[PDB]
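All remarks here apply to the structure that follows.
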Number of protein chains: 2
Amino acid sequence: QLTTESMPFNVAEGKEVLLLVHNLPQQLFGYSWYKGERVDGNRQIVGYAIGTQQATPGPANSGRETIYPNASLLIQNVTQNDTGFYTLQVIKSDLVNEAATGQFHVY
Amino acid sequence: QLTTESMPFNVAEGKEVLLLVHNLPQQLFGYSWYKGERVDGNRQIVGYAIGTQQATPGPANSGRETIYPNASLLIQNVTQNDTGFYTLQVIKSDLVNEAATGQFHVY
Ligand SMILES: CCCCCCCCO[C@@H]1O[C@H](CO)[C@@H](O)[C@H](O)[C@H]1O
Ligand SMILES: CCCCCCCCO[C@@H]1O[C@H](CO)[C@@H](O)[C@H](O)[C@H]1O
């Protein structure tokens, strides 16, 4: 089962957090991260294609995030606006996609 | 701007409806249709890989739908359960994705 978790879970303003990703499925094309609890184009942070290793920003991209080839997302110089939920959609080769939501809490 | 519309808009129970799709972006991996107004894995009707022209059913597939290469969705022998909103997500080759919602009304 695809899941994500934040390290750390409670994050001091101005520090760093890594969203770790567990149990990627076999046979995927790539990753799409979104701010909030659902898949929503208007809140897309980044898209990443695992075949070319290319990252492309979406409308909610801050410039402070880095995605890794295993879909883990690093956020640096974390702000109040970064707090709360994130949603990872994994795009499967058959287009029957999977999603996981995680969160962290800025203080 | 990606949009969809139903032909016909008001559809008699037991007849047929075609969801037409306008203004697909270029450079696409595939299409995913969902029942309702959002992208939600539990309500996915079909996923379609453009590279192979191959359709795979999701959990909401009824067996009465057919999807075409330009993302149009035909539904035959329409039921009451088919009424209302449908959402199409288009997966671009950069994994920055677009969605459009439409509806039809069964009587
Ligand atoms: C600056 C730190 C760079 C982070 C590099 C990628 C870290 C990813 O690390 C990987 O995380 C996966 C999800 O993250 C976990 O499932 C794995 O245990 C781990 O191998
Ligand atoms: C019974 C068989 C149904 C025919 C399925 C193919 C119909 C595809 O529908 C398409 O929607 C587009 C909207 O831009 C139009 O521009 C295309 O020309 C139209 O054919």
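Numbers in chain B track Swiss-Prot; the residues on display, in order, are 35-141.
Heads up, the Cβ atoms here are built off N, Cα and C, so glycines get one too.
Reduced to three states, the DSSP call for B:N76 (mutagenesis position) is helix. For B:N76 (mutagenesis position), the same-chain residues that are 6 or more apart in sequence and have a Cβ closer than 8 Å to its Cβ are B:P93, B:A94. Listed in Swiss-Prot is the mutagenesis experiment B:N76 to A, annotated as follows: Impairs interaction with HAVCR2.
Quoted from Swiss-Prot for the published mutagenesis B:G81 to A: Impairs interaction with HAVCR2. The number of other Cβ atoms within 10 Å of the Cβ belonging to B:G81 (mutagenesis position), over all protein chains shown, comes to 26.
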